[PDB]
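**Student:** Dropping a structure here in structure tokens format, bear with me for questions.
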Amino acid sequence: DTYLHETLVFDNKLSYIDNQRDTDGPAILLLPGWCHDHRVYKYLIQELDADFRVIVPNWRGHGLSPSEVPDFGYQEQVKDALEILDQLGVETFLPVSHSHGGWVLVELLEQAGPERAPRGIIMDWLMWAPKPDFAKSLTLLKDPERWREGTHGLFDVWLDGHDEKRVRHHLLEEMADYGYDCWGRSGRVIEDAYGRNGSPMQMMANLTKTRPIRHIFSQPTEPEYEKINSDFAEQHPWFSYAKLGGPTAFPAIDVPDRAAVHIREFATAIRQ
Ligand SMILES: CC(=O)Nc1ccccc1C(=O)O
Ligand SMILES: [K+]
Ligand SMILES: [K+]
Ligand SMILES: [K+]
């Protein structure tokens, strides 16, 4: 796409979207999850393109040409993300994560500090620790034998019974070139992130400087998930949530207009 660039980040060539929009801060930093790239954000980029600078970093061995790379985790994702922003001369940015991109976003808030990264939006990120099926998925992903079966179970959960053409295209075509090197790693990093931090919510409550964060999600759809968000929201003045009511675990693809309005509201609030 017309905004895709490549640059050496430390000892690694990384692709990134940068629309290089000459405009008032903050920059909007869209953070992919594991084993997909900027392609997940092509519709959200269209929504924001005119009014904001939009950067989408790809992770090591992520992008149009996936590749085996040495082991890394979310701490390196943060460093990779900041180096691209430093190279681009970006100061203030509003990070927005998809799913387990959320580990990068929260660590980026701690490392960048509340001046550089005053707020955050986490999209469709499992707020509780894995329930048995998701734990079984991560186990399958780490298995050199059963990793594809791992991704197949996840694709079933993410689509949640929906013939969602754009999301199916993302999973079965735009992720098709990712292999066991990425998927095994994702499974190790997510497993370890939960083990170490306990949960997304524990990690966010544990920031030195708490800041406005909104969780915008469509999945899971059960009332009991809406409750752990409502209970966390009552406990933490800085945490809010919106249920977007989209079909899939990919609101950036299937309700981009809705993702955009929340990102805009947080951007507008930083500009004041
Ligand atoms: C593309 C994507 O959502 N990444 C994942 C890969 C493995 C396990 C979980 C996820 C996730 O972030 O939901
Ligand atoms: K449909
Ligand atoms: K609140
Ligand atoms: K959705």
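Chain A is numbered as in Swiss-Prot, which gives 3-274 for the residues shown.
Even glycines carry a Cβ here, placed using N, Cα and C.
According to Swiss-Prot:
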BINDING   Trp36, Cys37, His38, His100, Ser101, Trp160  substrate binding site
MUTAGEN   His38 to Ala  Strongly reduced affinity for substrate. Reduced enzyme activity
MUTAGEN   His102 to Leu  Strongly reduced enzyme activity
MUTAGEN   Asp126 to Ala  Strongly reduced enzyme activity
MUTAGEN   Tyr196 to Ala, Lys or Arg  Strongly reduced affinity for substrate. Strongly reduced enzyme activity
MUTAGEN   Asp233 to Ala  Reduces enzyme activity by about half
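Set these features in their place in the structure for me.
**Tutor:** Long-range Cβ contacts of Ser101 (substrate binding site) within its own chain (separation 6+, distance under 8 Å): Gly35, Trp36, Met125, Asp126, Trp127, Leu128, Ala251.
Long-range Cβ contacts of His38 (mutagenesis position) within its own chain (separation 6+, distance under 8 Å): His64, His100, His172, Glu176, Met177, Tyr180. A coil conformation is recorded for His38 (mutagenesis position) in the three-state DSSP classification, outside any helix or strand.
Reduced to three states, the DSSP call for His102 (mutagenesis position) is helix.
A coil conformation is recorded for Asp126 (mutagenesis position) in the three-state DSSP classification, outside any helix or strand.
The number of other Cβ atoms within 10 Å of the Cβ belonging to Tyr196 (mutagenesis position), over all protein chains shown, comes to 22. According to DSSP, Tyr196 (mutagenesis position) is assigned to a helical segment.
Proximity of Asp233 (mutagenesis position) to non-local residues of its own chain (separation of 6 or more, Cβ distance below 8 Å) is seen for none.
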**Student:** Only counting partners 6 or more residues apart, tell me which same-chain residues put their Cβ under 8 Å from the Cβ of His102 (mutagenesis position).
**Tutor:** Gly35, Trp36, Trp127, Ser188, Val191, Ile192, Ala195
**Student:** Quick one: Cα separation, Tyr196 (mutagenesis position) versus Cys37 (substrate binding site), in Å?
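**Tutor:** About 18 Å separates the two Cα atoms.
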